Number of protein chains: 4
Amino acid sequence: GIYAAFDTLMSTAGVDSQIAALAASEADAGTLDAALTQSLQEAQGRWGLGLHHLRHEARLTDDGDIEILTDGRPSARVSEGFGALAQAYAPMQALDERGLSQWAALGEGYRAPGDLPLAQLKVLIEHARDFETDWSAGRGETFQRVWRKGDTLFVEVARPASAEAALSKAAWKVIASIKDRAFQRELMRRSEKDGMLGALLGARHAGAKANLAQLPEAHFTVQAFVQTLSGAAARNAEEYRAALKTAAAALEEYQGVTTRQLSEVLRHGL
Amino acid sequence: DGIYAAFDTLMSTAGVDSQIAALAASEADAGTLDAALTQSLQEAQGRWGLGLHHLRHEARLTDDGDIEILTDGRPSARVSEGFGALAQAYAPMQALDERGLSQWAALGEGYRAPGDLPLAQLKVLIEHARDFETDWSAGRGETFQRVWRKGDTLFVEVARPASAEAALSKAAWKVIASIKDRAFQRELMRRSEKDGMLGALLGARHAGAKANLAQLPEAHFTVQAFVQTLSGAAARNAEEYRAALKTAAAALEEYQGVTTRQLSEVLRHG
Amino acid sequence: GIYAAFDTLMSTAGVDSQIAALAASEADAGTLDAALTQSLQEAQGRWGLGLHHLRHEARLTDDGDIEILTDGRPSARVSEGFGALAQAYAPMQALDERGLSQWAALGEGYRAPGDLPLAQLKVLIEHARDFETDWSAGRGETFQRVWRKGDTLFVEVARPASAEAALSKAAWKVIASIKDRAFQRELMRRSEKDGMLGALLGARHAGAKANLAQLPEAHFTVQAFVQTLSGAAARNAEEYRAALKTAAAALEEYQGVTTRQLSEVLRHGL
Amino acid sequence: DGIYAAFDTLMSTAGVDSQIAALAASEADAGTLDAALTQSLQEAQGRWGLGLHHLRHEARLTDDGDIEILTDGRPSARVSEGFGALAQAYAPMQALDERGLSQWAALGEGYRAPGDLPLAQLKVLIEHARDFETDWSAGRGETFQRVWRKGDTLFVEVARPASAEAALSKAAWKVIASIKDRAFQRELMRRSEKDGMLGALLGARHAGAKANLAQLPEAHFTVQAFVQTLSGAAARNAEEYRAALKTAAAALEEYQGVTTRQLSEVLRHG
């Protein structure tokens, strides 16, 4: 179907959209469009595209399609495929040498550097109104950044990985667990000319590489996590560190679940 | 003794040389006049200490031959109605503490850091935040100070609250104290026991002296603060902020100092 | 000077800026910037550039220059010359085959065509909130359009003419009045290879063509007029026609005064 | 004070004696004039340091009585429009680093050896290669140098970047520093504290001085480089290359040296 296809897309970010069920349960377009939007926004925070400065909408067209839009302008439709959506987002983002977004989550306006001490940041969390920090190296290969808009502060934690890199990570895991050592050697010697992901796909049925490209996992993967704090907690420094630890461990589990899901896909792929 | 001259003497009570009487004779178009009038009223508002920066102050020449004073678009008073009427119009809009400082946040609804704040935490807000505002903090001598930034401009207000009636009694004392005829000076100090310093010098009771000077702008508006502004990179340099705080307190002492001199000239006659 | 140069620029739109005098009369930057802005906006309505959808600012730089900006972005400085300002505006405008702006004064959003009857427009003037009309052919080679933003309606009347076309119109008038018929014939036979404006300039001193290019009249001319109606009059249909007739005759006089000014410039050009 | 004389003074700012005014009076055919004009503009381009050698610079006499300046076939500006307009026309085409040198490769798209290169590796490219180009490398003193070859001709450009405005302030200092009346010299140095070296000498602010000299070619074009060329067997002799590098730096010091002398004559009057 088409609503289920949008769901498989949201699953690549760890979002339980369940639009196929809502689209079934009769329903007004407003609930559909509203639920589609709330799903697409939640997915943007984890894909690591770096488009927080944009308004993300998902609407149900009179075609029967699902139109995904940025700043009110149509990006692609779900019926176009997920490569069209990734290629739609592609010119909209600017990524540095680490795969981190060069854009600012609050738009243009000064944002502090990553060299900022936690004490100077502590007063920004407690006595500034709107502020943003650049990317600073997080705890263990991870990266992080913080910003507040209005009465809500946002902490983002990112371990940048492309969809191809996420699949190669799970391709290593699959080959590492083949009980047949003979097949294992065969896959390892062909990994020189084809790579780990290419060697595994070559030893599947002839259409696996093509079937893989049609899945949303081929172009979208969990790259970051966003934790929100509101009310008085948004100005609490200790509460901020508590949310930072909560988010980095949430990203690690989501990135861990993705590898397990991809492993069972590289073993069986329609 | 015209109407444009009436505004000039009103701006003269804030140390603002509007030169509206010349610009009126200048055969300048009305748009330039309204701009000169409006920008002058804003300059005076920062020095009158009414604490109405959260309002949009506006002045415009009526097609009636008068000039109208607006706040947030609604007309408050017209200059031909008397300077007390404008003071009476502003007064209900003001929220003043027991020290004479506005409790109004200059930036509106939001977070306001306390005057308790250490200068150390202030320096971070100057350099790494965007929009911020502090409350009232005790400054050099008996003055008070606050600081805020809206967009690309930084605002430094240092104030020493003194009512218009309080400035009159102080100038009335400076003239009474300077009286060389011990016999005449003793007479005024005898009247001041009941009628006060201003009532004694005017040979009346207190409220009678207030009624004598009713149409005088100096009897309704004085200078209680000074606003120094920085824009651009200087608005983010804490070394240049500190410099602006001193320039504002120096101009406050100067502008507060010439109003008691000018007032002595007014009171010395009768 | 530099402030006088901005004034000569405003004179090309029929605006009495008088900034050289204000810049002399001491003054705060805010009055300068505010007066500069109010002047530049009034001039945009008559130059016929078609940039109503833009925010026009003019500020005094710390250089001593005058910075003209569009939507908050610097376009050019007065010290750069007027060709730089015209070339700055040039890529910002879209003009049709008649020299009329293809942009909308209210931005994107539906606007009615020029084929709209006055009766259908009458209800738009009386019961719509925000509306705009496309260019319709006005009364006698003239063009017109109407729109309302908020509590203010705007009627624009335009006789499109480039600065070169305005100068050639005044070049015809100068040659048509030469008492020396011999010189007249001489200028007319050279008008075949050089044109009317080129022939007259050739018979002046050798540096007139270069001196002409440095004047603001070489790149800016009165092309339209804008009449504003506010309050209850903004919704009055008869008052709208009264303003339309007021504006088209204002443009005709302004275009008539320009030709007279240019005639006395082509006769004498420093 | 004609138009051909206007080009000659424009070429005089690059040390190029075009003698176009004489060639115009010479009753020479237009093809010879366009050739003299075009080849002169190319000579000046190598010394202006605009770094536009990847472009085809062209000049031709319009049938309008003007002369038109082309780059890659498209018209950039016409000489009667003012020398700033030509500077303003070239400026967006330039790509300049923080040192004032063109980042543009003189040969276009291809490989460019770095300025890091040892002279040893350069000698092989001189003797055994065909087409090659080096980047910018620090040369004798504070100058910079690059070298390239296209076909049978070798190009040696040595540059010391200095803007036109920077050359004016330097000449304004040389005249101010030479003032013998200690009283007058002290006055100019007091103005230079705010208005700068050029503004102080002209009795104005900085932007006012820029506006005074607007129509002067020396205010928009100076010499920042020199190009020395070898063709034939000398273009493959590293011993003759080294000789050309010195001849170019000697002519750079000479041509840069006479522009500050000539500029002192210009500034000394007012």
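Numbers in chain A come straight from Swiss-Prot, and the residues shown are 28-297, in order.
In case you wondered, yes, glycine gets a Cβ from its N, Cα and C as well.
According to Swiss-Prot, the mutagenesis experiment A:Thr88 to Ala carries this note: Strong decrease in phosphorylation. Lack of phosphorylation; when associated with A-128 and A-160. For the recorded site, A:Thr88 (mutagenesis position), the DSSP three-state label reads coil. Listed in sequence order, the residues of the same chain lying 6 or more apart from A:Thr88 (mutagenesis position) and placing their CB within less than 8 Å of its CB are A:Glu94, A:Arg104.
Counting every protein chain shown, 24 other Cβ atoms lie within 10 Å of the Cβ of A:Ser128 (mutagenesis position). Experimental mutagenesis at this site is recorded by Swiss-Prot as A:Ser128 to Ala, annotated: Slight decrease in phosphorylation. Lack of phosphorylation; when associated with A-88 and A-160.
Around A:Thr160 (mutagenesis position), the same-chain residues at least 6 positions away in sequence with a Cβ under 8 Å from its Cβ are A:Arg138, A:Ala139, A:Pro140, A:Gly141, A:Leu143, A:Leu148, A:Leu151, A:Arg172, A:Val173, A:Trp174. One mutagenesis experiment catalogued in Swiss-Prot, A:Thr160 to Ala, is accompanied by this note: Slight decrease in phosphorylation. Lack of phosphorylation; when associated with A-88 and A-128.
According to Swiss-Prot, the experimentally introduced change A:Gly165 to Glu is described as follows: In KH311; loss of radiation resistance and DNA-binding ability. The Cβ of A:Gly165 (mutagenesis position) has 19 neighbouring Cβ atoms from other residues within 10 Å, across all protein chains displayed. DSSP assigns A:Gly165 (mutagenesis position) to coil in the three-state reduction, outside any helix or strand.
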**Study point:** Inter-residue C-alpha distance, A:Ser128 (mutagenesis position) and A:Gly165 (mutagenesis position) (nearest angstrom)
**Key:** 15
